[PDB]
Amino acid sequence: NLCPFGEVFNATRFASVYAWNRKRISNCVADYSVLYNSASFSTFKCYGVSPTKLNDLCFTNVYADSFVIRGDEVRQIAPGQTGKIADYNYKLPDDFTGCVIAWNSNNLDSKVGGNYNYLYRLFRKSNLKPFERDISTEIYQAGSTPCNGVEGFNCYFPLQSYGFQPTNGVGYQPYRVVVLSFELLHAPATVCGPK
Amino acid sequence: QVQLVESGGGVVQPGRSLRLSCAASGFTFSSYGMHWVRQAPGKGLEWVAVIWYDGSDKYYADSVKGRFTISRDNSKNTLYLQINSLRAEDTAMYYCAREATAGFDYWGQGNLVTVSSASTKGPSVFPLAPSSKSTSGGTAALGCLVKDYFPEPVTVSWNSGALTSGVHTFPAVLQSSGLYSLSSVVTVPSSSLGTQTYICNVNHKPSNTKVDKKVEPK
Amino acid sequence: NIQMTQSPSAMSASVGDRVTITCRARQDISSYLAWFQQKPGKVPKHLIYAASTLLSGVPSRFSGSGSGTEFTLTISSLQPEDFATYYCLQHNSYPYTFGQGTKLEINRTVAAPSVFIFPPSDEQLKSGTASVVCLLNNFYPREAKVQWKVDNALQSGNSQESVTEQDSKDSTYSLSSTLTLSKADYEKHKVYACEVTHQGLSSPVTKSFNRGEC
Ligand SMILES: *[C@@H]1O[C@H](CO[C@@H]2O[C@@H](C)[C@@H](O)[C@@H](O)[C@@H]2O)[C@@H](O[C@@H]2O[C@H](CO)[C@@H](O[C@@H]3O[C@H](CO[C@H]4O[C@H](CO)[C@@H](O)[C@H](O)[C@@H]4O)[C@@H](O)[C@H](O[C@H]4O[C@H](CO)[C@@H](O)[C@H](O)[C@@H]4O)[C@@H]3O)[C@H](O)[C@H]2NC(C)=O)[C@H](O)[C@H]1NC(C)=O
Ligand SMILES: *[C@@H]1O[C@H](CO[C@@H]2O[C@@H](C)[C@@H](O)[C@@H](O)[C@@H]2O)[C@@H](O[C@@H]2O[C@H](CO)[C@@H](O)[C@H](O)[C@H]2NC(C)=O)[C@H](O)[C@H]1NC(C)=O
Ligand SMILES: [Cl-]
Ligand SMILES: [Cl-]
Ligand SMILES: [Cl-]
Ligand SMILES: [Mg+2]
Ligand SMILES: [Mg+2]
């Protein structure tokens, strides 16, 4: 069983981070070194496992989550991070075992004048739990007055557009992100059996 | 028509307590959070406090927390600001403001809180006489010093309202005694000092004081 | 609290000019900055919220921008009604906090003050107190220094100053400085002098009198 990573990394569309996509993959074999050694990735960070030991992980399922964020937010896709992305859009668990892979996607996801397609959540009444998703669009009450469905002072639409422009600096350009999380019997995967 | 009507201010002695009221009309009071802002005499705006539309959450400026309490009675459509142990730093014009999605879109008219031990006192009015060195063809300055009154304000006119050109009536100054003082001056042709008479009309409503002081070359 | 600092504290300009006012937050406040206008003795008017959103009805010659800690209010093509004091306010976290304000005044040519000194009246002297008044009339700009000398000794701590708003017709200021003394201190000395320094004067102008003379 070869892991179907072609569908993940080379998907025809990528989700907004607030509506991040999850593909659930059963136990499978993959050549992780062709991924980890690829110059096409600007980030390849692993947690609870080293990239050279991915082939030896024992797991039941791997979740492949994917989305678009801007470059200076890739650092937030890690356990224990804070910020608008980690707190209100996509949150990893403390015992995350797997890797975070990103690459610059300016050539595909920017548009002259702005891209209105990719969004992120700006405000929330509480932080997301790990792997929670929130696609609601209720007006966010930042002040002392109920918004009651009207936008204005201290009453904000909760999503913001990235407006990815081709001439943005690299920290404001779009990056596609794939998060692989490995689970063994609903616990984190480990390198099991004879060492 | 949204209206916010404030009451409860005035002169109050240090150490005592007061409650300002902000009576709302023309809108659903309970749908809006409310703020208090203040402005000490001659100073800038200061944010004081906010209360939730439903009276739940309340927040305060660091400098007023503990001694100020914001509250509201939605059954009476009224907002309140209660101050304990009044002190000079509390003296200010206090405004209430509605927080709406439209912004801070309606304000009370303001109520002045004056923290002072002073009693009402009418002014003493002294001449500021024109200098005897005022030469022909030149300009002379003359005026009235309006000293030791409380509270504000006084009004000053000249020649019962006929003399307005070149009149400057200065803002009152608070003396260390707790009473106010100001001057009103006017420049006139030196050649007129002999022919035309100059009288300042000082009015202080709180003391029912009216004084007409003639200002002459000494 | 988050400290808000505006700059400049005062500036002068003319109808039709563009003006820029700065507001800096000591901590990051994202884009949640409001701007207010106030004219003397009047209720403040909310102009802008969230750094750049106009309240309904507010002219678009008022343009807010900035984010994080640095914010600007730009007023293009000033109209006469725009001269006033402007305040920023962060509305990102409680307690809300105002900047100290920027006063936007009418520019005009420099004018030196005409200076006058007034001895205390005999009537006041009978009462135990002596007020000596120095008047600086119709000058521009606002900055002026007044130094009191009594028998050539510089005075400190016994005078108070008061300044008018810009004159409705010629946009000048006028200022009074009042020296307060007991009757005994006043009758102890002879020469009372007010020395005025202002940009419109080549050198300081001193006006004086001698107690008891005419
Ligand atoms: C997703 O699709 C990728 C292809 O998509 C197209 O290309 C990209 C760049 C975009 O333009 C996209 O819009 C296009 O639709 C697919 O790319 C493949 O990635 C692998 C892994 O990096 C590449 O393997 C490397 O191959 C080179 C030799 O490549 C030449 O020959 C092949 C035919 O044999 C041609 O197809 C190529 O175009 C080239 O002409 C090897 O030299 C290399 O090994 C060496 O380098 C690695 C380090 O990278 C070392 O570890 C080794 O030891 C060697 O030193 C790799 O084996 C492959 O070329 C590339 N194909 C193309 C067409 O670009 C990608 O795999 C897909 N992703 C997933 C997850 O499926
Ligand atoms: C404030 O005004 C001065 C003086 O300019 C005069 O008064 C103005 C209200 C307006 O009516 C002008 O047309 C008048 O000439 C300005 O000083 C002048 O600035 C220009 C441009 O830098 C310079 O070429 C002149 O030499 C200056 N004149 C003098 C006497 O210094 C000054 O720039 C104005 N301030 C601001 C902030 O606009
Ligand atoms: Cl009296
Ligand atoms: Cl601070
Ligand atoms: Cl404040
Ligand atoms: Mg378990
Ligand atoms: Mg302040």
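The residue numbers of chain A are those assigned by Swiss-Prot, with the residues present covering 334-528 sequentially.
The header says X-ray crystallography, 1.9 Å.
Using N, Cα and C of the backbone, Cβ positions are placed for all residues, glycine too.
Over in Swiss-Prot, the protein carries these features:
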type	residues	note
DOMAIN	A:334-527	domain 'BetaCoV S1-CTD'
MUTAGEN	A:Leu452 to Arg	Increased resistance to neutralizing antibodies. Decreases HLA binding to NF9 epitope. Increased binding affinity to human ACE2
MUTAGEN	A:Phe490 to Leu	Increased resistance to neutralizing antibodies and human covalescent sera neutralization
VARIANT	A:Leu452 to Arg	In strain: Delta/B.1.617.2, Epsilon/B.1.427/B.1.429, Kappa/B.1.617.1, Lambda/C.37, 19B/501Y, Omicron/BA.4, Omicron/BA.5, Omicron/BQ.1.1; Contributes to cellular immunity evasion and increases infectivity
VARIANT	A:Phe456 to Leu	In strain: Omicron/EG.5.1
VARIANT	A:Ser477 to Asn	In strain: 20A.EU2, Iota/B.1.526, Omicron/BA.1, Omicron/BA.2, Omicron/BA.2.12.1, Omicron/BA.2.75, Omicron/BA.4, Omicron/BA.5, Omicron/BQ.1.1, Omicron/XBB.1.5, Omicron/EG.5.1
VARIANT	A:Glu484 to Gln	In strain: Kappa/B.1.617.1
VARIANT	A:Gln493 to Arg	In strain: Omicron/BA.1, Omicron/BA.2, Omicron/BA.2.12.1
VARIANT	A:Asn501 to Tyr	In strain: Alpha/B.1.1.7, Beta/B.1.351, Gamma/P.1, Theta/P.3, Mu/B.1.621, 19B/501Y, Omicron/BA.1, Omicron/BA.2, Omicron/BA.2.12.1, Omicron/BA.2.75, Omicron/BA.4, Omicron/BA.5, Omicron/BQ.1.1, Omicron/XBB.1.5, Omicron/EG.5.1; May enhance affinity to human ACE2 receptor
VARIANT	A:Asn501 to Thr	In strain: 19B/501T
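Features recorded in Swiss-Prot, as mapped to the structure shown.
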residue: A:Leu452; record: mutagenesis position; contacts (Cβ under 8 Å, 6+ apart): A:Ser349, A:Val350, A:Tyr351, A:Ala352, A:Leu492, A:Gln493, A:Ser494, A:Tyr495
residue: A:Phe456; record: variant position; contacts (Cβ under 8 Å, 6+ apart): A:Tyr421, A:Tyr473, A:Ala475, A:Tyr489, A:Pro491
residue: A:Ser477; record: variant position; contacts (Cβ under 8 Å, 6+ apart): A:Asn487
residue: A:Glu484; record: variant position; contacts (Cβ under 8 Å, 6+ apart): A:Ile472, A:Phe490
residue: A:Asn501; record: variant position; contacts (Cβ under 8 Å, 6+ apart): A:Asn439, A:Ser443
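In sequence order, the recorded positions near chain B (CB to CB under 8 A) are A:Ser477, A:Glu484, out of A:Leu452, A:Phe456, A:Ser477, A:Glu484, A:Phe490, A:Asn501. Take the CB of A:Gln493 (variant position) and look out to 10 A: across all protein chains shown you find 15 other CB atoms.
Over all protein chains present, the Cβ of A:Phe490 (mutagenesis position) has 13 other Cβ atoms lying within 10 Å.
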